[PDB]
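Notes to accompany the following structure.
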Amino acid sequence: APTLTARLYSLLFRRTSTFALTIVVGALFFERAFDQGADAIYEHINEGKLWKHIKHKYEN
Amino acid sequence: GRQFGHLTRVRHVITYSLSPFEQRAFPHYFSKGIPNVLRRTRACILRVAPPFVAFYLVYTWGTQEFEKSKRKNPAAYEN
Amino acid sequence: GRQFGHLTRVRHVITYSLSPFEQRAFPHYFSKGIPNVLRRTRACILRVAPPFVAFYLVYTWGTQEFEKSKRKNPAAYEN
Amino acid sequence: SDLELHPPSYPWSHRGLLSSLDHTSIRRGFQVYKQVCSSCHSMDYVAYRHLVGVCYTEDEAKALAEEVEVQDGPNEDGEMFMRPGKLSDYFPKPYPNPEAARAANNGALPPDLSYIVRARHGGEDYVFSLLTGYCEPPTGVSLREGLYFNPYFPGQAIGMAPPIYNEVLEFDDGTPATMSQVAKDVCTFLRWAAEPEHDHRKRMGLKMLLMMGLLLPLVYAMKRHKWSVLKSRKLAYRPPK
Amino acid sequence: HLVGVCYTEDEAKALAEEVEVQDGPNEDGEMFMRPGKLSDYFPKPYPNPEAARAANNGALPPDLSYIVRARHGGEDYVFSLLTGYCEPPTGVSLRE
Amino acid sequence: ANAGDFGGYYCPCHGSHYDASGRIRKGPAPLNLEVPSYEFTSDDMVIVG
Amino acid sequence: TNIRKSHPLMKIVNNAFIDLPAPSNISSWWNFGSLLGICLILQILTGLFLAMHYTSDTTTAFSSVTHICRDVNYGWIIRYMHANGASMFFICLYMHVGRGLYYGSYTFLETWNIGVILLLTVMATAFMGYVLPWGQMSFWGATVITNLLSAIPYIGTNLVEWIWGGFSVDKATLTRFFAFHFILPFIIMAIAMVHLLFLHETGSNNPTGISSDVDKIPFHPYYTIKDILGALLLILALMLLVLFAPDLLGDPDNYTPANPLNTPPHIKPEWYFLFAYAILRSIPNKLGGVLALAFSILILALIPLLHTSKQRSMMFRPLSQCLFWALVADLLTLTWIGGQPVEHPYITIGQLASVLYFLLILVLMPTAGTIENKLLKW
Amino acid sequence: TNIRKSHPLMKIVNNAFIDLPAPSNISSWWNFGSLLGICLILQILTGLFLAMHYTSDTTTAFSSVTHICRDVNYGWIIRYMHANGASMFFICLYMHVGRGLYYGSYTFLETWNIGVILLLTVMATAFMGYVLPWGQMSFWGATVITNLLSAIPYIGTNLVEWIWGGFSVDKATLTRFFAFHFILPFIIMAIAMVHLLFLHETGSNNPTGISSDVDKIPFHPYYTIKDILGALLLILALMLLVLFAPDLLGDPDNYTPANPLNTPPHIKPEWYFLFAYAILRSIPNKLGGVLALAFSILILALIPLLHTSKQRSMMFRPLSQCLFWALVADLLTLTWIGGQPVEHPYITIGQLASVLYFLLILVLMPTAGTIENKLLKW
Amino acid sequence: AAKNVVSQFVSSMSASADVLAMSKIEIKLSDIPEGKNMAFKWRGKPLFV
Ligand code: HEM
Ligand code: HEM
Ligand code: HEM
Ligand code: HEM
Ligand code: HEM
Ligand SMILES: CCCCCC[C@H]1C(=O)O[C@H](C)[C@H](NC(=O)c2cccc(NC=O)c2O)C(=O)O[C@@H](C)[C@@H]1OC(=O)C(C)C
Ligand SMILES: CCCCCC[C@H]1C(=O)O[C@H](C)[C@H](NC(=O)c2cccc(NC=O)c2O)C(=O)O[C@@H](C)[C@@H]1OC(=O)C(C)C
């Protein structure tokens, strides 16, 4: 049982190929998860949105 | 970049030249001029001229047929 | 332009160095860090700070007198 | 007249760093604009569609747009009729010529409202204070006709009538149209009529701080790595003899 | 524009005064009428472009500043188009 | 309108000939002119959109 | 010591046109490099003076230009020098590329290639240029063309509307083009220097394709004055247009404002795109037409890969010399057809000229080359 | 062989930030050269995107900007990054010149001088910049300033009206300024390269003013990454403004369109001209005021002629170190006064600060230098 | 971050939120006699009836 960082280096960081592949694969998932958590944090500290305002106007 | 002195190797050639203030700027301008441009024109007519007359022939015939295609169109429509 | 190899002449100096992958990027960041910035601050307060408090004193007194010049103006006008 | 006073710090719901506007409060504010200000105050830049994402909804915007009649494009005979109300066009209202604003309100220009919160020092608070400020002239003093009194005003001699307390309403669901409740709402809307991007701006601003919060340390640890070779380098001078 | 070309100072003023253009608004937001300056141009016949169509049946008599450089042949096409006017031979038709 | 070999339409830019149905018959145009969403509300009126 | 050689700045200037060794040998076909330079600055220079009076906004676009021509002191010469200089910039660009093929200059890969980049950019620039006055040709010229990107599979639509700022040409499109028409000539000007940088690496080719190292002369006297005279000639021509025939090369209908309702059955891009225009529509295909239009210019970057001859210049190559002129005349053909309506004779002949063009550059010239080798015993 | 060294293009790039030897020694005060570069491009870059939407014409000027801020997708960040980047471009310009005096960098005459040329041009540019939106500050800002040339004896009048296009600021003046505001940053960008060219002739000075030839490090790793981090910091700041405090450094009244009838008793040029503003009016003279305003900046080109010290950096010079900060604070004074109305305290103090400025740079620092020499026995 | 700023810059040319107008038009058929092509303006583009 080596180290996380060790195993990480061997399988993905060593070759500049996989190294770069890792970051483009890692950026896609990051943009998504960071935008979720972020906006959520932005809403949680607010709530005078147009989100909770809609419930009132589904009609016309 | 390349400077004089580092260009290339030259063996045994003498070059005589003369001051511009000592000679004419137009030696025999017409005397020797005309004959030469005749000579250069002659030397090249046959490779330059032909494609142009070809275009020339195709240009006059091309517009011709363009008018005679419509204007000339009627023509006959007899009944 | 000037390249390494044509810079200048150096006599007898050894320079030992170490691979970045072999050392820490933040040796004693706080342990040795803070003491040093205290030391550099101390070393320079007296030449940097004085002109700024001078401006500081002139700025607060300057606005003061600007209000107390008009607002305070009346004051007295008794008859 | 030469002396002046500046506004206080009303704790707006959008004064804090990452603070969104109160969309419910932007609504009531537009109402305050339409019923009251709109018959004196041009708002050349905002439109009914601008309201769509903000406060109202699709159909609602259409309806409010239809409650006026604007001069549409000329037709075949070179006409220029009138039409219900689209969504497209803005709120170009009160007067044609600018001097026609002067002919109505005695020689005074009620300036565009899209401006306002960013065109006057203090922003919302100056407009909040100027509206709910309205006080009575003490000694010395004068006034021409009805050049009303206002402390929060350059010179104290405005030409604007105080159209505050005339309790008008339509605060759907139930909201007391008191002077102060009416002033907060106009301002809150006026903030949004000047800086619509306001909330997105700060949403990004959060990400900007949150991003830099990971990057600054990182791009700094990177530079350390490379300079560490230099930082711990050891010199020795070994001259002959 | 006519001043240096054909007419003279006073003459230009006079020809300018023989019409009445809608000048700038005044204090009440007016927009009256006035003699004629020298300053403004010849904006004349119709307001809306379609009002040109309402008069001359569905036809646009285009700007004249254009003309000599907007039509192939230049002057001659306008010269010929004016002094050309002839009568329709056989086949033919015409609407109104 | 009313130009071309098919008594419908002619696009002069690159020589596209369309018929009275708006269909492409000659020239480089790849498809028929677009027929928009429409209906007749009466014998005299047509509303497009 | 001579400061003209050791000062960081002068060096560059000494290397550019003072001490630089050049062939004692070059002829008039080498002037178009200065002329293009001159063109570029004069264009930048009148262009700027028009910008202190021009506008953008579809409402005032046309109005401002006339304002300049009639009201702005001398605005007319400036405006017309700009518009006529634009054509001259093409005559030279054309001649330059011409000189290039004939004489084999294209063997300097980097230089030639930068020159192709220089071609597309001034083309892209001049295109945006004529959209500006907002005339009839400007509107549909700006429409017929741009659209082409709508032939690109799957995403064509998206791009053409992205470059438009709407669903058609309007508001968003005129301001855009003006700004691009403003920043491009600066960028070009940079690229030019890199073009020239790579050129100094080998020095200039010459009428014989041989190699003049054995007989170089200083740019000092010689090519500076032979550039001045030359530039005077370019001035004569540019002024002949401006001062005697201002609209001779200009489509009279870019006068009369725009109108998304009209479209005047005729319409062709400015003369310098006619040959290209002819090619595109001489193909019954949206994709093929534009694909062929592209190849029509991007083929220059292909020329060096089809140099087959053992000699560099065509100075001693009758066979190729013939195919060269056949190319020129044939381009003069495409130009002429491009200028005509898509009707009877005109279609089939412009269709033949296209094939000729591509067959000549792609098969004929490369073969002429090999036969000449064989004839000489090479 | 390493193509990174022999390729005509890379050479330049290798010399710029790869192999160029730099002092192992420089500190943060050397970052503002990249920051100014970054500033210059980012300014050019947002500036361009605004031009695809902006106009000119006095009628639409203000309207277009609001159009951008409200209607143009993302037009707001672009607009505000442009306006805030403009201020940052001054903070850095200011810091750069600062670093320069303290450390004696000005001993590189040509480089320093090109930098002064770089200062006046970005000043001249940013001035024209704010006239564009056509706000109140824009109009009289564009008036109060420009006029100054009317103080020039005999011909002042002529020039100010020539730069105006009329008898006041209008039609002719907004289009003019836009065009100039467009072409200047390109020209600056060129000058920058020449600035940088002359800089490479000596390499960089350093915190000690000694000479680092004995200890140079490659720009590779080292200063590229120390430039990246640095640039990130510049982004933090620029974004802090744009995204949290957009109008903090902006005069709120450039909102509300122009009006040749008004003039709002206050009016000052953008913050970065305040110190200069203060100087000019701290003189009861049309000629003297503007003459003094000029000297206020053109004195930088005088500094090297008053280097009196035997050491280059002020690193080891307490006396001068004190007069340096007195200069900075005093400039902070002029900035503050410039920001105030011409009334009671404010007049006499801003009048003292002016004299101080000129007496400090012209008499005090040069003497501090000589005394230090004498103290050291030099 | 590069994605975002670049995207935002890309989108600023795309189509100004204002240039999105135009929906339904109503045409009287009795005004267009037999054999004629009548053109109107719809969604900023020519509409033939
Ligand atoms: C809640 C609705 C209204 C608001 C928020 C509003 C707000 C304002 C503001 C902020 C100013 C300029 C203040 C300054 O210069 O610092 C102003 C000027 C003025 N508005 Fe109003 N107003 C409203 C309704 C009215 C009405 C109903 C009238 C008709 C009496 C009116 C006529 C004026 C006039 C005459 C001025 C000129 C004051 C002056 O510059 O001397 N406005 N208003
Ligand atoms: C921005 C437009 C251009 C400018 C300003 C420009 C400038 C120049 C100059 C000054 C020369 C040297 C003088 C001469 O040979 O005439 C030159 C030569 C050359 N240029 Fe360009 N040129 C431009 C467009 C082109 C084009 C279109 C090409 C070909 C695609 C091109 C490829 C070449 C080549 C290969 C040479 C070498 C000529 C020789 O050695 O004989 N450049 N150019
Ligand atoms: C950056 C310097 C340039 C500026 C500031 C500039 C600006 C302008 C402006 C404002 C117009 C509209 C006024 C008018 O049409 O007369 C225009 C027209 C034009 N310019 Fe430029 N341009 C510049 C460089 C160029 C270049 C490099 C070319 C390509 C030779 C060029 C070719 C054109 C063309 C073709 C037109 C429209 C044709 C016409 O006037 O009928 N200009 N330019
Ligand atoms: C267009 C604005 C400017 C740009 C883009 C610019 C760019 C640069 C760069 C990249 C450096 C090297 C890195 C550094 O030392 O920070 C530098 C150094 C220098 N610049 Fe500038 N600079 C500009 C304005 C100035 C100004 C205002 C001055 C002074 C009037 C100036 C005179 C100098 C000097 C003397 C140096 C040498 C610094 C040293 O060796 O320590 N330049 N500049
Ligand atoms: C050549 C690239 C540039 C272009 C295309 C450009 C174009 C523009 C345009 C169209 C405006 C009006 C829109 C607006 O105000 O937001 C503007 C404003 C401005 N830009 Fe530039 N400019 C450029 C480079 C610069 C430079 C080098 C500076 C100096 C840092 C600069 C500083 C300004 C300033 C101060 C304003 C007005 C201030 C404000 O927005 O309130 N820009 N620019
Ligand atoms: C500002 C004027 C100073 C000149 C410096 C810039 C200009 C420049 O570099 O000058 C020399 C003159 C350069 N080469 C030649 O002219 C040239 C070279 C071989 C032969 C001939 N003639 C006849 O055999 C030539 O004329 C040339 O002509 O290139 C221009 C395109 C360039 O111009 C440019 O870059 C622009 C980007 C400015
Ligand atoms: C396009 C980007 C590629 C870079 C090439 C152009 C840019 C360029 O030449 O790069 C290097 C990086 C140049 N010098 C430095 O940065 C620099 C020099 C010593 C020390 C430090 N830092 C910390 O000690 C530096 O940062 C510098 O920073 O100058 C810029 C103004 C120039 O930028 C310009 O010209 C503009 C005219 C483009």
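Residue numbering for chain H follows Swiss-Prot; the residues present correspond to positions 2-379, in that order.
Quick check of the header: X-ray crystallography, 2.6 Å.
Note that Cβ sites are derived from N, Cα and C of the backbone, with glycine treated the same way.
Per Swiss-Prot, heme b b562 binding site is recorded for H:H83, H:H182, and the stated evidence type is experimental evidence. Among the features that Swiss-Prot reports, heme b b566 binding site is placed at H:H97, H:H196. The feature ubiquinone binding site is assigned by Swiss-Prot to H:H201, with experimental evidence given as support. Among the natural variants in Swiss-Prot is H:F90 to V, noted as: In strain: 65, 66 and D.
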Would you mind sorting out which recorded positions among H:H83, H:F90, H:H182, H:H201 put a C-beta under 6 angstroms from ligand 4?
-> none
Where the distance is taken from Cα to Cα, which of the recorded positions H:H83, H:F90, H:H182 turns out closest to H:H201 (ubiquinone binding site)?
-> H:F90
For H:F90 (variant position), which of the binding-site residues H:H97, H:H182, H:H196 has the nearest Cα in space?
-> H:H97
H:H182 (heme b b562 binding site) has how many other Cβ neighbours within 10 Å of its own Cβ?
-> 20
Among H:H83, H:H97, H:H196, H:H201, the one of these binding-site residues whose Cβ has the fewest neighbouring Cβ atoms within 10 Å | H:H201
Rounded Cα separation (Å) that holds between H:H182 (heme b b562 binding site) and H:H196 (heme b b566 binding site) | 21
Within 10 A of the CB of H:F90 (variant position), the number of other CB atoms across every chain shown is 22
Contacting chain C at Cβ under 8 Å, from the binding-site residues H:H83, H:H97, H:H182, H:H196, H:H201, are H:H201
Hey, does DSSP put H:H83 (heme b b562 binding site) in a helix, a strand, or just coil?
-> helix
Residue pair H:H196 (heme b b566 binding site), H:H83 (heme b b562 binding site) - Cα distance, angstrom, rounded | 24
Could you check what DSSP calls H:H196 (heme b b566 binding site) once collapsed to helix, strand or coil?
-> helix
Tell me which recorded positions (H:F90, H:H97, H:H182, H:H196) have a Cβ under 6 A from ligand 5; sequence order is fine.
-> H:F90, H:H182
